[PDB]
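*Asks:* This structure is in structure tokens; I'll ask about it shortly.
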Amino acid sequence: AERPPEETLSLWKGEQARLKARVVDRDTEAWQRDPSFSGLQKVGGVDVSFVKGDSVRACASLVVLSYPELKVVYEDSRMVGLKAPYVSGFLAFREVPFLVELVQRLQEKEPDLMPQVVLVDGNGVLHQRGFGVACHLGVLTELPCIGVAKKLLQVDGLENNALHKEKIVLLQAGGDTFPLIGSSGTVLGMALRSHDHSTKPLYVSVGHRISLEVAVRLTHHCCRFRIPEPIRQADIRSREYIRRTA
Ligand SMILES: [Ca+2]
Ligand SMILES: [Ca+2]
């Protein structure tokens, strides 16, 4: 609706600190250590689309794609009732309850299509408190998650200034990257040029149960276009669903 009170934001900050202790930022799946991701068969994607004049109605979508073919083998799109407004740094408290429900519906409907990793539209550890939406989803479902954002969250000294734009120019081909280094000296994520015919990078960060280098490489392998195909197909299908109900 409208901006939540400081009371709520405080509880939200506190919940993010509690759950962060459960993030695993290294590889835990055998396919992640494989040079060609052998053993990876199913990649998930999630998105939530909203309506222009409607602050309460949204559409949440979960897709599972075959890998490496990137063919949609499962789709579930759902109209939902929004509770929280969008506040930067608290994106999870607006969308993640609906995404968790989608995962549980998949487990009940098609348990053999449970994805081995989820691409999440939004950051993971690249976040004001080191616990973005992709970490939040990963910890609540225990699935490996990757954060993929289209704009750079300005945290820990990260800035979309002239130097940052110089480096983006230096990205020349799909798969090129440069690291996002915080003022503490830690690597929060990578800027990734996802396709040869696109210049605007993706900003990839660890969600849960994956390393950054594997996350970046897998993100690149899913990009038929600029947006990785799992996120792209959830975006397309959730928006089409809004359109038919409007
Ligand atoms: Ca989204
Ligand atoms: Ca979207």
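Residue positions begin at 1 at the first shown residue.
Cβ atoms are placed via backbone N, Cα and C, with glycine included.
The following feature annotations were taken from Swiss-Prot:
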- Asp47, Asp121: Mg(2+) binding site (BINDING)
- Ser88 to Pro (Swiss-Prot position 93): No effect on activity (MUTAGEN)
- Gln128 to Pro (Swiss-Prot position 133): No effect on activity (MUTAGEN)
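Quick one: how deep are these features, and who are their neighbours?
*Replies:* Under the DSSP three-state reduction, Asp47 (Mg(2+) binding site) is assigned to strand. Over all protein chains present, the Cβ of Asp47 (Mg(2+) binding site) has 27 other Cβ atoms lying within 10 Å.
In the three-state DSSP classification, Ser88 (mutagenesis position) falls within coil. Neighbour density for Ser88 (mutagenesis position): within 10 A of its CB lie 9 other CB atoms from the protein chains shown.
Residues near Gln128 (mutagenesis position) in space but far in sequence (CB under 8 A, at least 6 apart, same chain), listed by position: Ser88, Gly89, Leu153, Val155.
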*Asks:* For ligand 2, which among the recorded positions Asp47, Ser88, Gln128 have a CB under 6 Å from it?
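*Replies:* The recorded positions passing the 6 Å Cβ test are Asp47.
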*Asks:* Identify which of the following recorded positions, namely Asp47, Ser88, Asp121, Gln128, place a Cβ less than 6 Å away from any atom of ligand 1, and list them by sequence position.
*Replies:* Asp47, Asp121
*Asks:* Any same-chain residues 6+ apart from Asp121 (Mg(2+) binding site) with CB under 8 Å of its CB? Would you list them in sequence order, or say none?
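*Replies:* In sequence order, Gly45, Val46, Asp47, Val148, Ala149, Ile231, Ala234, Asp235 meet the Cβ cut-off.
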*Asks:* Quick one: what's DSSP say for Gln128 (mutagenesis position), helix, strand or coil?
*Replies:* coil
